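Colleague: Before I ask anything, let me first share the structure, which is written out below as structure tokens.
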Amino acid sequence: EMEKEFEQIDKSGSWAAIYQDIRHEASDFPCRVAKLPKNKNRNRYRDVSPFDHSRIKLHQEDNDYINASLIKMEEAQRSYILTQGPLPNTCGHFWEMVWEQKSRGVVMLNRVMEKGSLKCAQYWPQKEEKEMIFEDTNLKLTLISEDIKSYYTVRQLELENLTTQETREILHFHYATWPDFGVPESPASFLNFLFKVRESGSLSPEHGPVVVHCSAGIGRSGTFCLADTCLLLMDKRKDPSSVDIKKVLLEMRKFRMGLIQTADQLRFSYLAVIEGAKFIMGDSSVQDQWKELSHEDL
Ligand code: VO4
């Protein structure tokens, strides 16, 4: 039915109008804390802020602000934290948030440099022997191993609370070939990456919410979460026709502004959910076809 609607929209060439309708209906809640003068240098983009009601609060008396929202999908029973690419002065806040929220995975959908500009601080160590200490939040971060594929890398990190010496394993899923304001190369390569995150346990309810970010934390991040939530919803009663993609995105936009930034990203979301429904509906072989079609080797 999403498939019926998909074709009816393609036929009439009206993705822009559909997408603008979602823009017009989306929630509008206050972001008063994000706009305090003291938080000016904690925001990467003037027009991308967390709503107060859903923002993540750091557990520090000084300044609890970080540009991060909790997307709590009640019916699907999955939460995500969406956040901007950490700034040079907010890398400590970012890992503090990971620690306090008990996150087991970080999904990064951007590169540090995109189209000639620095979109994200280098907030994790690229070399085992060069670990990072964030003095402001008393955390230590060490690269343990990397699994490098053609278009994405998985990193095993060890995060240590220096105050208590507890250590945690964090999995880092880094999508290297998803252009800003763009789409993945194929449904297959997006779904292949999504299922790699699923298979790591990082999305289990035994863990804190997965942290998803790109540069702004709304476009690519929104696309990733919408696809995942829609597949989970349809997985609950094995009923693809019960999933209203636009309704789900609107429900997500109650927790963070601007989720999915272009009409083609919306269109891609439909493609990914439609293709992923094959797996949800009992065809497990399709998962290996995605791995093949994604060309992840070399
Ligand atoms: O860095 V994003 O523009 O895909 O929110």
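Shown for chain A, in order and in Swiss-Prot numbering: 2-299.
The header says X-ray crystallography, 2.2 Å.
Cβ coordinates come from backbone N, Cα and C, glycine included.
Not my notes, these are from Swiss-Prot:
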- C215: active site, phosphocysteine intermediate (ACT_SITE)
- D181, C215, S216, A217, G218, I219, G220, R221, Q262: substrate binding site (BINDING)
- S50 to A or D: No phosphorylation (MUTAGEN)
- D181 to A: Substrate-trapping mutant (MUTAGEN)
- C215 to S: Catalytically inactive mutant; abolishes sulfhydration (MUTAGEN)
Colleague: List the same-chain residues at least 6 positions away in sequence whose Cβ sits under 8 Å from the Cβ of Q262 (substrate binding site), in sequence order, or say none.
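Modeller: For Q262 (substrate binding site), the qualifying residues are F182, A217, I219, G220, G223.
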Colleague: Kindly point out which of the recorded positions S50, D181, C215, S216, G218, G220 have a C-beta less than 6 Å from some atom of ligand 1.
Modeller: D181, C215, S216, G218, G220
Colleague: Excluding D181, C215, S216, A217, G218, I219, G220, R221, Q262, please set out which residues of the same chain place their CB within 8 Å of the center of the CB atoms of the substrate site, keeping sequence order.
Modeller: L110, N111, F182, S222, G223
Colleague: Would you kindly give the Cα-Cα distance separating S216 (substrate binding site) and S50 (mutagenesis position), rounded to the nearest Å?
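Modeller: If we compare the Cα positions of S50 (mutagenesis position) and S216 (substrate binding site), the gap is 13 Å.
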Colleague: At the Cα level, what's the spacing in Å between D181 (mutagenesis position) and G218 (substrate binding site), rounded?
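Modeller: Given the Cα positions, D181 (mutagenesis position) is 11 Å from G218 (substrate binding site).
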Colleague: Count the Cβ atoms, other than its own, that fall within 10 Å of the Cβ of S50 (mutagenesis position), considering every protein chain shown.
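Modeller: Looking across every protein chain shown, the total is 22.
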Colleague: Here are some recorded positions: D181, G220. Which one has the most Cβ atoms within 10 Å of its Cβ?
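Modeller: Of the recorded positions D181, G220, the highest Cβ count within 10 Å belongs to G220.
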Colleague: Which of the three DSSP-derived classes (helix, strand, coil) applies to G220 (substrate binding site)?
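Modeller: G220 (substrate binding site) sits in a helix per DSSP.
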